[PDB]
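What follows is one structure encoded as structure tokens, with my remarks underneath.
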Amino acid sequence: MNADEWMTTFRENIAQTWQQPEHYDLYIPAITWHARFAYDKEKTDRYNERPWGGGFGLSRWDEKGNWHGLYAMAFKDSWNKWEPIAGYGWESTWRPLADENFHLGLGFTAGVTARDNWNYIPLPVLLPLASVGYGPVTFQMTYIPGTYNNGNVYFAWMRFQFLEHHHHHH
């Protein structure tokens, strides 16, 4: 409200956002497309309940118009099993004129699925993704090309930008 009070208030938010980069991102299931489109009647005769997982990760920017893409999440199976995922690649995000928060672009990230075993050891995988959103609304897109019918699916998940998300105390 005051003169110096209004300054320190803004300077604190702008200085903390520029001094403390890298934000804690988190994603979760929302809506996905189907490629098979077949009448599932083999392993779905009755209503089945499957567990879910938590999505997380961070991102970076390069002065050379580069967008670092890093993923970090873990899924739980019905028979107890944590599946750690880690992405690493580059993405090209375009910025508007007047606006700034609103970003739209695409890229390629390689996710690595770890697994404890003497055969199913952690192996990397190539999967193209995209980033489109604005403010607290982040849209995560991911397609899987192939041939024509079995290679043209799209994925959609929710994404939120938070910090720490573990504890404050202060």
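Note that the numbers count up from 1, one per residue, in the order the chain is shown.
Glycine residues also receive a Cβ, built from the backbone N, Cα and C atoms like all the rest.
Using a 10 Å Cβ-Cβ cutoff, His34 (mutagenesis position) registers 8 neighbours. Taken from Swiss-Prot, the feature active site applies to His34 (among others), supported by sequence analysis.
As annotated by Swiss-Prot, active site applies to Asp77 (among others). Here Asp77 (mutagenesis position) comes close to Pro51, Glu83: these same-chain residues lie at least six apart in sequence, with C-beta atoms under 8 angstroms from its C-beta.
The active site annotation in Swiss-Prot covers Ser78 (among others). Around the Cβ of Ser78 (active site), a 10 Å sphere holds 9 further Cβ atoms from the protein chains shown.
Swiss-Prot gives this note for the published mutagenesis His34 to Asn (Swiss-Prot position 58): Drastically reduces palmitoyltransferase activity while leaving expression and membrane insertion intact.
In this structure, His34 (mutagenesis position) belongs to neither helix nor strand by DSSP; it is coil. Quoting Swiss-Prot on the mutagenesis of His34 to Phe (Swiss-Prot position 58): Drastically reduces palmitoyltransferase activity while leaving expression and membrane insertion intact.
For the published mutagenesis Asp77 to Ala (Swiss-Prot position 101), Swiss-Prot gives the following note: Drastically reduces palmitoyltransferase activity while leaving expression and membrane insertion intact.
What Swiss-Prot says about the mutagenesis result for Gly89 to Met (Swiss-Prot position 113) is this: Mutants with longer amino-acid side chains at position 113 preferentially transfers laurate chain (12:0). There are 18 other Cβ atoms within 10 Å of the Cβ belonging to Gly89 (mutagenesis position).
Quoted from Swiss-Prot, the note attached to the mutagenesis of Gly89 to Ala (Swiss-Prot position 113) states: Mutant with longer amino-acid side chains at position 113 preferentially transfers pentadecane chain (15:0). DSSP assigns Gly89 (mutagenesis position) to a strand segment in the three-state reduction.
Looking at Swiss-Prot, you'll find the mutagenesis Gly89 to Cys (Swiss-Prot position 113) noted as follows: Mutants with longer amino-acid side chains at position 113 preferentially transfers myristate chain (14:0).
Under its mutagenesis annotations, Swiss-Prot gives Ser131 to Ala (Swiss-Prot position 155) the following note: Fully functional. Sequence-distant contacts (6 or more apart, same chain, Cβ under 8 Å) of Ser131 (mutagenesis position) comprise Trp67, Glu91, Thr93, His103, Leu104, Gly105, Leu106, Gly107, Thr138, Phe139, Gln140, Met141.
According to Swiss-Prot, the mutagenesis experiment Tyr148 to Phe (Swiss-Prot position 172) carries this note: Does not cause significant structural perturbations of the enzyme, but induces a 2.3-fold increase in the palmitoyltransferase activity. Reduced to three states, the DSSP call for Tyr148 (mutagenesis position) is coil. Listed in sequence order, there are no same-chain residues at least 6 apart in sequence whose CB falls under 8 Å from the CB of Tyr148 (mutagenesis position).
Per Swiss-Prot, mutagenesis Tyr148 to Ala (Swiss-Prot position 172) is noted as: Does not cause significant structural perturbations of the enzyme, but induces a 2-fold increase in the palmitoyltransferase activity.
A gap of 26 Å separates the Cα atoms of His34 (mutagenesis position) and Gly89 (mutagenesis position).
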